[PDB]
Amino acid sequence: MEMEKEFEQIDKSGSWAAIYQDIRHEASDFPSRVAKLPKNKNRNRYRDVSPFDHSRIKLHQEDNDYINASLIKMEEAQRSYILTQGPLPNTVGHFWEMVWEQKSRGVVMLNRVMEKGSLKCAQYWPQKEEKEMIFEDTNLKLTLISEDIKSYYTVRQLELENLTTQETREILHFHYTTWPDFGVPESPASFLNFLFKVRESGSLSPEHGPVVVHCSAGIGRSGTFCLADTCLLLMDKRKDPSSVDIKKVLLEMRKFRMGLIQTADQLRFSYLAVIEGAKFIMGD
Ligand SMILES: FC(F)(F)[C@@H]1CCNCCN1
């Protein structure tokens, strides 16, 4: 069923809450035993948000291999994403270690460091060229190279150095800065513009490791980003784009990380973004 028609039908009936709860009821349930070990309590921002054991990213060290991060692998779309929480004061070094080990080109950030008067994630990147950051626990150095500030999003060029081998790589930081403190954006136009800037960079492409995507918990806004991307890619590959069922794509993605899309308003916004984006490239 064409999703645009399904959209108007849910909107006229006002059943967004009922559709959303059916998703929550059908979603996969897999064990998260590593996340709940007592040695890992200060590695988790939220007690109710854990990576499944089968899909979790492992750090390459014998000490403790645990990070709150999952590999979302879409088989038919041929895209991989890492979804993670906003780093904590004691996990900033783990975060950059993961970026290095997985060969990521891009980091996508969908939150501000402070929202609603509270800290949502650590200041994990340098703000001035001449004041670089050293993570002594993981032996990495991070330098700000350049910064391009726009109305809806900032792009930064960073240099990550493995202090052990003296290899360096360029990492692109894509920071969406205007998601509101409450609710979802009224129009998906600036979110879709941001997604197409990440794509154009090469960060989502198979010659690199998976893109690292985060918000505060790594399930809500982060979920919106990868669901919209995958749905538009499927519409460009399939003989009939109207076959693309966003609820079925979301359930597949929820086999890899719990809780993706946190509210009925985030679900509605995901439909809006896919419907509008399909036009962006629909003999347009
Ligand atoms: F679930 C499905 F709708 F069947 C597809 C197919 C495969 N790729 C990821 C999600 N979409």
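Note that Cβ sites are derived from N, Cα and C of the backbone, with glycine treated the same way.
Cβ neighbour count for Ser50 (mutagenesis position): 22 (other Cβ atoms within 10 Å of its Cβ, all protein chains included). The annotation that Swiss-Prot gives for the mutagenesis experiment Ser50 to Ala or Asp reads: No phosphorylation.
Among the mutagenesis results in Swiss-Prot, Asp181 to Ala has the note: Substrate-trapping mutant. The residue drawn here is the original one. Taking Cβ-Cβ distances under 8 Å and a sequence gap of 6 or more within the same chain, the neighbours of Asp181 (mutagenesis position) are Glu115, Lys116.
Residues or ranges marked as substrate binding site in Swiss-Prot: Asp181, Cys215, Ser216, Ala217, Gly218, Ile219, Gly220, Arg221, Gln262. In sequence order, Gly86, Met109, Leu110, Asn111, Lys120, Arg221, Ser222 are the residues of the chain that are 6 or more apart from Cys215 (mutagenesis position) and have a CB within less than 8 Å of its CB.
Swiss-Prot lists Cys215 to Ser among its mutagenesis entries, and the accompanying note reads: Catalytically inactive mutant; abolishes sulfhydration.
Annotated active site, phosphocysteine intermediate per Swiss-Prot: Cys215, in sequence order. When secondary structure is read from DSSP and collapsed to three states, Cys215 (mutagenesis position) falls in the coil class.
On a Cα basis, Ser50 (mutagenesis position) lies 14 Å away from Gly220 (substrate binding site).
Long-range neighbours of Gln262 (substrate binding site) (same chain, six or more residues apart, CB within less than 8 Å of its CB): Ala217, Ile219, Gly220, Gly223. Close to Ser216 (substrate binding site) in the fold, though at least 6 residues off in sequence, lie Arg45, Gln85, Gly86, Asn111, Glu115, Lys120, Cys121, each with a CB less than 8 Å from its CB. The record assigns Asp181, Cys215, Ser216, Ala217, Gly218, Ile219, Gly220, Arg221, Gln262 to the substrate binding site, and the maximum Cα to Cα distance across that set is 16 Å.
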